[PDB]
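Chemist: Here you go, one structure.
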Amino acid sequence: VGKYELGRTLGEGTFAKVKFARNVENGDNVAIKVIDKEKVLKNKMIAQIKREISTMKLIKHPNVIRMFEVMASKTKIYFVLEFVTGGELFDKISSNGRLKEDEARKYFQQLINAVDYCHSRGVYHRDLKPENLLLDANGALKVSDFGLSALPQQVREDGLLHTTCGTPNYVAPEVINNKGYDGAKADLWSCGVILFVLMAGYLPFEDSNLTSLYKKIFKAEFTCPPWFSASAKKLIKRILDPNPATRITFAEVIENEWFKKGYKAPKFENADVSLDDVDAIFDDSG
Amino acid sequence: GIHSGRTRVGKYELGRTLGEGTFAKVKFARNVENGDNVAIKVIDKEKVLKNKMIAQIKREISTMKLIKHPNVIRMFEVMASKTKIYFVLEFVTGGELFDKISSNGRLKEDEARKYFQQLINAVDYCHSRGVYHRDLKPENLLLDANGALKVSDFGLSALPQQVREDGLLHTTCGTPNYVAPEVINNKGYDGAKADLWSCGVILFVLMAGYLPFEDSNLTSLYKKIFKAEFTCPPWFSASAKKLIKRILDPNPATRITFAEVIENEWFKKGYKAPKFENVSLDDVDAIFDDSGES
Ligand SMILES: C[C@H](CCC(=O)NCCC[N+](C)(C)CCCS(=O)(=O)[O-])[C@H]1CC[C@H]2[C@@H]3[C@H](O)C[C@@H]4C[C@H](O)CC[C@]4(C)[C@H]3C[C@H](O)[C@]12C
Ligand SMILES: C[C@H](CCC(=O)NCCC[N+](C)(C)CCCS(=O)(=O)[O-])[C@H]1CC[C@H]2[C@@H]3[C@H](O)C[C@@H]4C[C@H](O)CC[C@]4(C)[C@H]3C[C@H](O)[C@]12C
Ligand SMILES: C[C@H](CCC(=O)NCCC[N+](C)(C)CCCS(=O)(=O)[O-])[C@H]1CC[C@H]2[C@@H]3[C@H](O)C[C@@H]4C[C@H](O)CC[C@]4(C)[C@H]3C[C@H](O)[C@]12C
């Protein structure tokens, strides 16, 4: 299909499937997702779906996985996604334990900047897990599934393995308990847990008793290990505020004492330019 | 030979810390007699002992210390100072079994059935000596160089999650996707049926390339599990489908048993039971007693 030469099938689900591919014009590893078109169009959120996908198509951030192309047929939608080869960020933990504070703060800086930027373009992840933190060959963080995470659950089951150690930890209490919730505050909770794990080497909420586990999460009862600095612990407790109404904002995190150390904000540009054929994103075109 | 600038417990010389949790650590170590490399888990003794399940913990760790199964991570020795317990465990270097799936997708029916056979034999073997895993997950399915499955954390999984946490994101996960609904419901009395369900989910992943129950929405995830709501991909043979539905039965009472799985026609294909010699020495009660070593 088009610019892309197909490789093996990575995953094959009921309403979606994923194939390996390369760009015959530049040599880039990509993946291509193919999903049932009417499954998306039927969905109640379609107007938001179209808007977020349209936006992500345009977004170029050095720490966000590129969505190169969105194409449709009469029955399918095709997403072409950047494929990186550095593996998962959490691989570093499984093999050498906790990261040093300065290395954890760096990846956190890249994550907070990428997430914040997507938010400022009106795109919220809402399902941020360690498996979305990828690395490129040069060890730069690449966050996946912005925009795609908006898709209905049945096309999110694309035949690939999605497994997370300690799933409930990454889900904010309001997302666990309520139908609706603030996207930015939910993503920030996930980011906060991700930082805890990077710096501690283990999850902040552990308990074999599920009732005790979820009680802990709803009161944000957890303990920072003794090697966390005073300033790192203060930031993590404001981020892992169980009330989304009082939880710190992204702007306040970016202005925080600890976060600013060694923080040189990334310099990049994008236009590309914005969204004037939005409702036709999934329109058939050979 | 020995290194004067390193600590030393028994014939083992301790090297550096791989992972650190609140109460447990994992260190590299070396058998100074024959040069074997091992991992040693070190845990606060008092924290282990102050637990109403300490009796079960001593039995399972005593059993595990004696079992030699080709598909189980070996526990060579257990030693104790006055304030620490040292669990001496074997290494593997073949990574995690779900690496194959994660980077390269599902496996063919023959090779997934092979891996399933190893899992089932290892788990059935441990069960029949009275050890139940109860936390089977991908982080416990390791491979060696021969690409043979080695199940980790038998015995150790009897320790409380927060005590055995070693800061490596392996031993303590608490991921509902692999947990039987009666366990989730705090009614998982039958340890063997609960382990079988996790084995069924693991098989499904090998043959499908993905989890049978999954959802970004936690409410929906738990509902799928309780109802055992899933579907097999169309490339599953009829018998495989039939076996997987018998395992992923949300009622443990009618769920198929381990013995029935072992005599199952689909399971039996290419199946070669592990030939190996099989005791009970000596003092279960003393498993954590001060060994009297540096
Ligand atoms: C899971 C793999 C990572 C490969 C890997 O595995 N690399 C490390 C090797 C080391 N091993 C694991 C072998 C040993 C470590 C043992 S351990 O088990 O501890 O890991 C990563 C690398 C590239 C990723 C895809 C692309 O972005 C495109 C696309 C973006 C969407 O948004 C989501 C879907 C999709 C298809 C992505 C899915 C997935 O996310 C991929 C396949
Ligand atoms: C906190 C939530 C609240 C329920 C809920 O669902 N709250 C509204 C959310 C709406 N949704 C997010 C579903 C969106 C719907 C959009 S829709 O498109 O569907 O319209 C509920 C739902 C499922 C509950 C757990 C399970 O019981 C399993 C388990 C039973 C044991 O005893 C121990 C306790 C435990 C861990 C429970 C904890 C907790 O109590 C959970 C997470
Ligand atoms: C995860 C790390 C190793 C990281 C690693 O080695 N990562 C794979 C990279 C290399 N690869 C395999 C990808 C190359 C393949 C090339 S190929 O071309 O073949 O694909 C491994 C190495 C040693 C392992 C521990 C010991 O067991 C002791 C102990 C046993 C008990 O029961 C409880 C668990 C515990 C703590 C174990 C946990 C974990 O399991 C450890 C830390």
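Here, residue 1 is simply the first one shown, and the rest follow in order.
Method on record in the header is X-ray crystallography, 2.3 Å.
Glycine too: its Cβ is placed from the backbone N, Cα and C atoms.
From Swiss-Prot, here are the annotated features:
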type: DOMAIN; residues: B:12-267; note: domain 'Protein kinase'
type: BINDING; residues: B:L18, B:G19, B:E20, B:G21, B:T22, B:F23, B:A24, B:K25, B:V26, B:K41; note: ATP binding site
type: ACT_SITE; residues: B:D135; note: active site, proton acceptor
type: MUTAGEN; residues: B:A180 to V (Swiss-Prot position 199); note: In lks1-1; enhanced sensitivity to low K(+)
Chemist: Of B:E20, B:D135, the recorded positions given in the record, which has the fewest other CB atoms within 10 A of its CB?
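Modeler: Candidates: the recorded positions B:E20, B:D135. Fewest Cβ atoms within 10 Å: B:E20.
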Chemist: Find the Cα-to-Cα distance between B:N278 and B:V279 in angstrom, rounding to a whole number; note that the 2 residues connecting them are absent from the deposited model.
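Modeler: Distance across the unmodelled stretch, Cα to Cα, is 7 Å.
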Chemist: Taking CB atoms only, which of the recorded positions B:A24, B:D135, B:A180 fall under 8 A from chain A?
Modeler: none
Chemist: Going by a 10 angstroms cut-off between Cβ atoms, which of the recorded positions B:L18, B:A24, B:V26, B:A180 has the sparsest surroundings?
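Modeler: Least crowded of the recorded positions B:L18, B:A24, B:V26, B:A180, by Cβ count within 10 Å, is B:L18.
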Chemist: Starting from the Cβ centroid of B:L18, B:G19, B:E20, B:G21, B:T22, B:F23, B:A24, B:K25, B:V26, B:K41, which together make up the recorded ATP site, report each further residue of the same chain whose Cβ lies within 8 Å of that point, ordered by sequence.
Modeler: B:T17, B:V42, B:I43, B:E165, B:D166, B:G167, B:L168
Chemist: Among the binding-site residues B:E20, B:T22, B:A24, B:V26, which have a Cβ atom lying under 6 Å from any atom of ligand 3?
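Modeler: What lies within reach of ligand 3, judged by Cβ under 6 Å, is B:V26.
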Chemist: Around B:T22 (ATP binding site), how many other C-beta atoms are within 10 angstroms of its C-beta?
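Modeler: Other Cβ atoms within 10 Å of B:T22 (ATP binding site): 18.
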Chemist: What's the CA-CA gap between B:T22 (ATP binding site) and B:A180 (mutagenesis position) in angstrom, rounded?
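Modeler: A Cα-Cα distance of 29 Å.
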Chemist: Could you round the CA separation between B:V26 (ATP binding site) and B:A180 (mutagenesis position) to a whole angstrom and send it over?
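Modeler: Their Cα atoms are separated by 29 Å.
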Chemist: Find the shortest Cα-Cα separation between B:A180 (mutagenesis position) and the binding-site residues B:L18, B:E20, B:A24, and name the residue that gives it.
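Modeler: With Cα distances computed to B:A180 (mutagenesis position), the winner among B:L18, B:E20, B:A24 is B:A24.
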